[PDB]
Structures are given as structure tokens and as C-alpha cells.
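**Student:** Got a structure here, written out as C-alpha cells. Questions coming.
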Amino acid sequence: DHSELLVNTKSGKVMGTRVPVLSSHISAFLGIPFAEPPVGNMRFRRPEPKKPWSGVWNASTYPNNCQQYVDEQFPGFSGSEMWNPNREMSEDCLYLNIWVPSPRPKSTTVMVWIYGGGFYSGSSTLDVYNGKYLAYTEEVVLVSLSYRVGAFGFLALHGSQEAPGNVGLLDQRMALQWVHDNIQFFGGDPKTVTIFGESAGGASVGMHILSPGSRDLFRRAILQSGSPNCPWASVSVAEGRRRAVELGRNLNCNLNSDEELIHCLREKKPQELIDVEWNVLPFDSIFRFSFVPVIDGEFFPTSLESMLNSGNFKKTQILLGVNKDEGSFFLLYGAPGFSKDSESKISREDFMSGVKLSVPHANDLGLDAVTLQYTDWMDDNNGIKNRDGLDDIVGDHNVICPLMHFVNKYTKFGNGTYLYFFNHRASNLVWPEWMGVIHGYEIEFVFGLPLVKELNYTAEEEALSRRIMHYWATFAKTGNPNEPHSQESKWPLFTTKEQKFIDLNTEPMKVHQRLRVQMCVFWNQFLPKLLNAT
Ligand SMILES: O=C1C(NCCNc2c3c(nc4cc(Cl)ccc24)CCCC3)=CC(=O)c2c(O)cccc21
Ligand SMILES: *[C@@H]1O[C@H](CO)[C@@H](O[C@@H]2O[C@H](CO)[C@@H](O)[C@H](O)[C@H]2NC(C)=O)[C@H](O)[C@H]1NC(C)=O
Ligand SMILES: *[C@@H]1O[C@H](CO)[C@@H](O)[C@H](O)[C@H]1NC(C)=O
Ligand SMILES: *[C@@H]1O[C@H](CO)[C@@H](O)[C@H](O)[C@H]1NC(C)=O
């Protein structure tokens, strides 16, 4: 038995399937197990490596998606539905997927995609994460992994080895171990693995850069609209403890010991956990999630900010950036006065309420500083300015400014930073105009969807996708997104002194400096000082 669709790995033999892509074909190996099913009494534990198997693992179909909350705010609307599980859910969900050029390469660049979803949702199997276009067009081996989300991935009772926290990040790490150990059999070079992801996936990428136990498993990294230091992406062990206890309380559990709490939570069916998980948040807010990574002293040896300041992280090249209207999604879903089928002009009063929801940690003085920094006092009742102002508050506070802080710290010690600002509003977007360039909507350009006629993008969008795909792949290959010696415009390196970045859109490249500095000085220096003093 020796064929293109048959691969022998250290865990055993695997059978792929041949897959059409833009008038050609490539191989796909879908649903490969990298870990033991984390079911029964393994619920909440560290993952275990998958036991090698006899025979041939059938990898022709997508695996199950992890157990997660399902978005029903817009039943049947494609814009929301493109993010929900398109496969059955199960706790048996630790699989990865691989798309390989045909003919099988010998030793080519590997890209491993880590999905977002606020650490409580996400799937490797979504249509927007289909690796075939990028594998095919850029001649890379494209992997996507999966990882436990919600309580299953992130319930944390520090001190306990039954539910220690961060096990979803350990799931990701185990897949990356598997790729390190086995991708060579698929034609990938384990020495040139780029990890990439968006949102919590981007945060996850930054987290593997920081964690000593993950760093050696990859060469380079791309972070899309997420940063490990984002306010939503981690909590203290005391806060983790609190939430787990509270989750127990919502389920009539026995709170007397870690063991009694865990035993009870292990008896529950998955949906029972998911039905009450949104009831454990400390504040009334938006852009905050229930079970997330914990600063535990192990996966993360000290606080994220101390790791960044001292240079305790992997030094390599990174390519990263943000979308123009990162806040709009979260306002739609979580804040009063924003709705899908209206222009969502906002009163002064739904503004003040938006602010309080957006910065739950802030005292009154704090809320006043935010309000002043984002209100045009010559025109304080323009419902549009208020809407846009809140959009910018959410985006700047939760995504952009944390990313800019990560960038400036990393770049001091790292070996090459490329920064972008994606500001192209897709011509076939189904969400309303007010939402602008939405969190998550660069992905489709990164995975090459606009090259598919039927999906109704313009030609200039096809070209923008090809250009982005080629920057990301060239970067994964070399640590630099620019082709040596081509005549195209050059994406310059981001340096501590000059802080250059480019826009990503259908217009001639333009280079700028100091991405939102005015607001990021407010969010990164002034406001935390205000809140620590008062
Ligand atoms: O991640 C979600 C979230 N996930 C389900 C929606 N999925 C979307 C995702 C992304 N962008 C979206 C953009 C829109 Cl407009 C609607 C849903 C989106 C990019 C990251 C992958 C997930 C739902 C939420 O209500 C939510 C909040 O209310 C607050 C923070 C985060 C989330
Ligand atoms: C990334 O790291 C490499 C070295 O590991 C840097 O290249 C070196 O540059 C130093 C200082 O100019 C020279 O003395 C060496 O000749 C170089 N070594 C090699 C192998 O080229 C490179 O500059 C770094 N890039 C950035 C942007 O920091
Ligand atoms: C592999 O199994 C899947 C699972 O339903 C099936 O759809 C497909 O026809 C099978 N192919 C092979 C080669 O076994
Ligand atoms: C492309 O456009 C047509 C015509 O307006 C529409 O019916 C179709 O649903 C579109 N296809 C997709 C995938 O959106």
C-alpha cells in the first residue's frame, strides 16, 4: 500500500481524500485525532496523546465540533450562521485537518490555523476556514486544529490536577506537538511552521509565543485582531476559581471541596453547563467571556505584562494587525440601541450606557475620562457620531490598543514585526453598513474565498485576497511578507522608532505610522493610571 492519499505517521496510517479546488485538485486529510477523547473522567483534564491505532484511519470527512454555545440571535441569517458549528457537537472533538498540495511536496511551509470565538466557541470545520484555496494557491501545507472551549477547555481550580485550567491551550499545544512530530510525512517542513489565528485564536498565538512549554514547537506567528494581553483573554486564578464555584452553584452542585465540585460538574450533560455559563460573569458588560485562560504560574510563569517587559518570550518574526471597526460586532449583540436592520443612531443616553457596558472595570471618574476622550462637544447629539464613537471605544479598548501594546513590547526583543490595518468593506457583506469592517471579516480574504466566482466578490477583491494570501504565505516561508527583488510596493518592517504599518485594501499600498496612538496612549497609559490612583 503506497499512494498519494495514504500517509503513515507515528500514530498510524491515515487515508485522505482528493478535493477539487479552482479547476484542480489537492489532498485533504480531515478529522485526524491528536489526543484521547477528553470524555467522562477526563472532562477538564490535560489532554493525553492519542493512542496509536492499527489499520487505516479514515480521514475523508470533517470531525465533530467541540461542545459550545450556539448563536441564535439571527436564525438562518448567513452572517451569524457562518460561525456556528456546521457538524455535530461532541466532547470527542480533538482532531485536526490538513490540506496538502498535489503532488505531495517534500518539505514545504506549514501554516497552522487556530480558531477564534472568545474561548467559548469556534470550529475548525467552518466554510470560511477551508484550507484548500490557500494550500493550493500558495503551495503550503495548511493545518487546522481544534481545542476545547468554554468550561470544557478553561474551567480552572488552581491547585487541582483534575481541573487545573488552560487545558484548551494544552489542546492546541498537543496538536502543535503532533504537527512537529508528523507533518514531515505529509510533505511539510517541521522547521518552518507558522501558527496563525484570529480573535481568541490570535490571542492563543501570542500565548504560545509567551509560554516556555510551547515556544519550541513553531518557528513564526501571525496574530489577526487578538493579542494575549487583551482584557478579555485571561483571568487570575482567584477569578477563575470564583467562576468555577459559581458555575457549580448554578447547577445545584456541592461547593465544599474541589473534588466534590469537579465530580458534580463531570456528571452533567454538556448542554447543562452551556445553559448556565453566561451567568458567572462578574460585571454587566460586552466583549467579556466566561471561561478563559488563567495566569497560573505554569503555562504562564508570571503576569503577561512582566513577561513582555523582561523579554520572556519567543523571539522570532511576527506579522499582525487589526480591522477598522472591531467594536461593531459586540455592540450589535450586546449593547442597547444597536440593531441589525437599523442604522443604529444612538442617543446621548444609549451612549453613556454603552460606555459603562464597554468598560465595566471603570469607576465614575473613569467613565467620564472615556466619554470626554470620545465625544465631539461641538456636536454631542449627532446619533451617528455617538454610534461611531462607541464602535471606536470598543475596538480600541478590547482589540487595537492591546494589540499595539503587545507590538511595541515584542518589537523591542523580537526579530521582525510586520503590522497591518485591514479597512476594506466587502462588496457582498450581509451585515449592515454601520458595522463597517467587522471583527472576523478579514478571514475570508486570508483563506481565499474571493477567488471562488459564485461567492460574488469583485475582481479587485480577488486580487486583494491573492495579495494577502501571498503576503501571509511568503511570510510563513521566510519571515518577510515581501518577495525579494519583485517590483511591487514593499511592506516595511515595524520598528520601535518609526512604527510603520500598511493598510490592506483594494487601493495602492499606503504606509502610515503610529496606528491610533492618541487613543492607545489613553487606553494603555492614562486610564489604567487613573483607575489605579482612584
Ligand atoms: O465571540 C463572540 C460570539 N461568538 C459567536 C459569533 N461569532 C462571530 C465571530 C467573529 N465575528 C463575528 C462577527 C459578527 Cl457580525 C457576528 C458573529 C461573529 C470572529 C471570531 C469568530 C467568531 C458571540 C457573542 O455574542 C460575543 C459577545 O457577545 C461578546 C464577545 C464575543 C462574542
Ligand atoms: C534577526 O536576527 C539576525 C541574527 O540572528 C539578524 O542578522 C544579523 O545582524 C547582525 C547585526 O546587524 C550582524 O552582525 C549579523 O551579520 C547578522 N546575522 C545574520 C545571520 O544575518 C537580523 O538583523 C535580525 N533582524 C532584525 C530585524 O532584528
Ligand atoms: C470513510 O467513511 C466515511 C464516514 O461516513 C464515509 O462517508 C466514506 O464513504 C468512507 N470512505 C472510505 C474510503 O472508507
Ligand atoms: C450571489 O448572487 C445571487 C444573485 O443576486 C444570489 O441569489 C446568490 O445567493 C449569491 N450567492 C451567494 C453564495 O451569496
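In order, the residues displayed for chain A correspond to 23-556 in Swiss-Prot numbering, which applies throughout.
From the backbone N, Cα and C atoms, a Cβ is placed for every residue, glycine too.
Quick paste from Swiss-Prot:
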{"type": "MUTAGEN", "residues": "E220 to Q or D", "note": "Decrease in activity"}
{"type": "MUTAGEN", "residues": "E220 to H", "note": "Loss of activity"}
{"type": "MUTAGEN", "residues": "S221 to C", "note": "Loss of activity"}
{"type": "MUTAGEN", "residues": "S221 to V", "note": "Loss of activity"}
{"type": "ACT_SITE", "residues": "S221", "note": "active site, acyl-ester intermediate"}
{"type": "ACT_SITE", "residues": "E348", "note": "active site, charge relay system"}
{"type": "MUTAGEN", "residues": "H446 to Q", "note": "Almost no loss of activity"}
{"type": "ACT_SITE", "residues": "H461", "note": "active site, charge relay system"}
**Student:** List the residues of the same chain that sit at least 6 positions away from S221 (mutagenesis position) in sequence and have their Cβ under 8 Å from its Cβ, in sequence order, or write 'none'.
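**Tutor:** Within the chain, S221 (mutagenesis position) has Cβ neighbours under 8 Å at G138, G139, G140, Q246, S247, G248, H461, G462.
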**Student:** For ligand 4, which among the recorded positions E220, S221, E348, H446, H461 have a CB under 6 Å from it?
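**Tutor:** Qualifying residues: none.
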**Student:** When the number of other CB atoms within 10 A of each residue's CB is tallied over all shown chains, which of the recorded positions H446, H461 has the maximum?
**Tutor:** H461
**Student:** Roughly how many Å separate the Cα of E220 (mutagenesis position) from that of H446 (mutagenesis position), to the nearest whole number?
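**Tutor:** Computed Cα spacing between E220 (mutagenesis position) and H446 (mutagenesis position) is 17 Å.
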**Student:** Write out the long-range same-chain contacts of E348 (active site, charge relay system), meaning residues 6 or more apart in sequence whose Cβ is under 8 Å from its Cβ.
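**Tutor:** The answer is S247, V416, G417, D418, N420, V421, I422, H461.
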**Student:** Within 10 angstroms of the C-beta of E220 (mutagenesis position), what count of other C-beta atoms is obtained when all protein chains are considered?
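**Tutor:** Around the Cβ of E220 (mutagenesis position), 28 other Cβ atoms lie within 10 Å.
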**Student:** Near ligand 1, which of the recorded positions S221, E348, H446, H461 are found, taking a Cβ distance under 6 A to any of its atoms?
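**Tutor:** Passing the 6 Å Cβ check against ligand 1: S221, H461.
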